[PDB]
Amino acid sequence: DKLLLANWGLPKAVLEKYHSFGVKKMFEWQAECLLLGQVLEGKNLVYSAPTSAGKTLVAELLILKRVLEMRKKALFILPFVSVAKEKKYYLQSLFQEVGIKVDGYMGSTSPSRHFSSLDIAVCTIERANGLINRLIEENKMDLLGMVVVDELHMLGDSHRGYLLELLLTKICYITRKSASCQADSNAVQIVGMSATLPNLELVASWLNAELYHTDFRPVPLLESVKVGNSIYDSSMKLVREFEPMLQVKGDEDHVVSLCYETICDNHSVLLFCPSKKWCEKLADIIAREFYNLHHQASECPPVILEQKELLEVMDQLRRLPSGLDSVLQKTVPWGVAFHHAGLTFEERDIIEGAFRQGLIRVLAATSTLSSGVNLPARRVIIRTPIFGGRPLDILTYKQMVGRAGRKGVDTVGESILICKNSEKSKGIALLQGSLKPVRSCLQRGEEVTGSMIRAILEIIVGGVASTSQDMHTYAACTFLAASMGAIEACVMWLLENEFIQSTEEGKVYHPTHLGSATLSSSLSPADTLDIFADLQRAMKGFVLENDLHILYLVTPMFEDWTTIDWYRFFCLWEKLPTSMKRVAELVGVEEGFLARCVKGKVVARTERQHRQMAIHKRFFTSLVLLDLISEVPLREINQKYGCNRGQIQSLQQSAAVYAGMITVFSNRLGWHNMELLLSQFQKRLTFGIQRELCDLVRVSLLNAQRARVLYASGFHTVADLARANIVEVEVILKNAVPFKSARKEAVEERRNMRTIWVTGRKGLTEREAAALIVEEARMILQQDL
Ligand SMILES: Nc1ncnc2c1ncn2[C@@H]1O[C@H](COP(=O)(O)OP(=O)(O)NP(=O)(O)O)[C@@H](O)[C@H]1O
Ligand SMILES: [K+]
Ligand SMILES: [Mg+2]
């Protein structure tokens, strides 16, 4: 009818891309969300819908609208780097045919093309907030046409979610300062979306946006809870008396039986488990039982139509900086796998693709995946309502059970929450539970608050708020004031700590050098005080014989990245060379405190002055980072310190970004000598390499491992690599592969095996990759001239 996608004036290049797989007609709620109101005119919109209902199409049609009609640039903001990268490639594939340049601002990644020569920028929260501030410093704010926010419910409380408010308030503040222009239409449109929030109307009013809400969902979700053999619904009514056709020993809350039942019916199952260790243990059991039950009585997958793709998955894992996991090597041949934060992001990209293609039918995951990328399944099983020793959060629950039901595939989506008689009441609480109202995170015996101090600093230093009148005008645009002193307290704080200047033109506020430095560094004003002192302390007495002391200055300690074994730490302390003990003493690492940690598990940290704990945690971390840029194997670092490869990769990408911040901060203060030393560690922390490999790693396909083996074989630079014979590069790459046996038959059937993974990847052969490396090296060599 009228909701036919071809009747919406869709460009042919995009219309076919939509018709490429499904997407011929729209939903009832999608048509009402666009037409009703002035949404297509330029009015802001805040809409909510259940997961897997088609929230993406609404935004896509609006973005494609403004970009092509108004010829302005769009901003897409996503919570995590993984979902941001996924969204980039998904939007690129649709719009590359219409000459629409789409790049991304994610974590440490930087766009090759300037923002001025783009159309759609995909960002995380941190990078988006920074880009906005960049446009303010350059006054090129007129470029921005609209901002799209995914998961608008992260506005309440998160590690970086509060920045979403400061970002939006900043947009609402600038457009209000332009409302006093008295002219004589569209400006900057804000499209926000989330899950069903109780105070969603409050959010739409704050942004002066039209509201929309629906409960529509193409596949019905059957939320249930299992106690023993019986399965009940949300009203405690029995919906199924489960009886295992076959039975095995073990814990067995019919967990294997439920999964086996699902696979036999040609479906797939997601199994959520509390700890990282349970996922691997359970994935091993299920795969083992799947072998016994099928034949009625760590190898290769059976010869089927999917044998090649199963082998490619196992081979791609092997040729990764992580190698092929021992448990995965056993389970994956039988469509079983696990998924947690312990794996590297590259391993998880493989498994999700495997599960999405049907190669993996059973996936035992953690709560990390529930908030990650889009990955649906027929049945979702939650092993227990007790996660991490604490009862499961309501938001986590709705994110898990929301992945039950594949649109266009399954008739229903089933959700089972396994409980006992004791925790029976807590399970029902989750099924009937609903999301809590979104807090402002700028709430006030705390007249001053971090989020506010940062918010006030950004508008003054940026030069969009000078007087005292501008400050309270900004206070009106906040989400905190939307629900209907503290502002004045934050301004004085910025004055007391040399962040801002006051010139009595009565009462006008200007940025200091320390102010302008903090803004350019994307640093929090609360953290900047200790960082500024730490740097001044380091410049009074600095160790240069090793790279440890420099690394300490760029070692992040705002969050715990692992659980440190203190006994292990003290063992490394004694074996620690004298040159590195000097750095420890010079920082604050006292041997006495290390002894009181191993002897007694007293965390203390109740006193604020107990940043003494953070110091030892920070020095422990710098040691890990030291070995990391010394090209020490991940397995050695794992055994030496007691942390998995997942925690390490999350740390280095965090330290790579942080290292860049401290470098900028030092540059804006005129500290050249300090800047000079730090400016080489951002690149080394990223790839985990030494100075020699810095030139090789410019090539996209070359990481730490591939760069070293090519260096040790005669290829030291890109220039040397452009002259390279392709088949020689291929051979050197083949030598870098990790095998359990001391490897490094003739199989000429593996000449087409795609065993090398990339980002936004087609499977690459070891030959094709080598030719790409030499081809890219030549293109770079020419751009170097
Ligand atoms: N208008 C539509 N027409 C046909 N199929 C659609 C439409 N919208 C979504 N889909 C299907 O849903 C799939 C993707 O899931 P989607 O509906 O986009 O979930 P979402 O709500 O946008 N994301 P999220 O809830 O955050 O996980 C698409 O690939 C389609 O198969
Ligand atoms: K690279
Ligand atoms: Mg969405």
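Numbering starts at 1 and runs along the chain as it is shown here.
Structure determined by X-ray crystallography, 2.9 Å.
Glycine too: its Cβ is placed from the backbone N, Cα and C atoms.
Database features (Swiss-Prot):
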{"type": "BINDING", "residues": "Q30, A49, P50, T51, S52, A53, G54, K55, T56", "note": "ATP binding site"}
{"type": "MUTAGEN", "residues": "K55 to M (Swiss-Prot position 121)", "note": "Abolished ATPase activity"}
8 Å Cβ shell about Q30, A49, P50, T51, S52, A53, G54, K55, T56 centroid, ATP site members excluded = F216, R217
Which value in Å gives the longest Cα to Cα span across the ATP site residues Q30, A49, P50, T51, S52, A53, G54, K55, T56 as recorded?
-> 14
Just the number: how many Å between the Cα atoms of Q30 (ATP binding site) and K55 (mutagenesis position)?
-> 8
So how many other Cβ atoms are close to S52 (ATP binding site), meaning within 10 Å of its Cβ?
-> 20
What is the one among the binding-site residues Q30, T56 whose Cβ has the most other Cβ atoms less than or equal to 10 Å away?
-> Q30
So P50 (ATP binding site), by the Cβ count within 10 Å over all chains shown, scores 19
Where does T56 (ATP binding site) sit in the DSSP three-state scheme?
-> helix
Cβ neighbours of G54 (ATP binding site) where a neighbour is any other Cβ within 10 Å = 19
Listed recorded positions adjacent to ligand 1, that is, members of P50, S52, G54, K55, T56 whose C-beta is under 6 A away | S52, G54, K55, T56
Enumerate in sequence order the recorded positions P50, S52, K55 whose Cβ-atom distance to ligand 3 is under 6 angstroms.
-> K55
CB contacts under 8 angstroms to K55 (mutagenesis position), restricted to the same chain and 6+ apart in sequence, sorted by sequence, are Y47, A49, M193
Reduced DSSP assignment, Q30 (ATP binding site) = helix
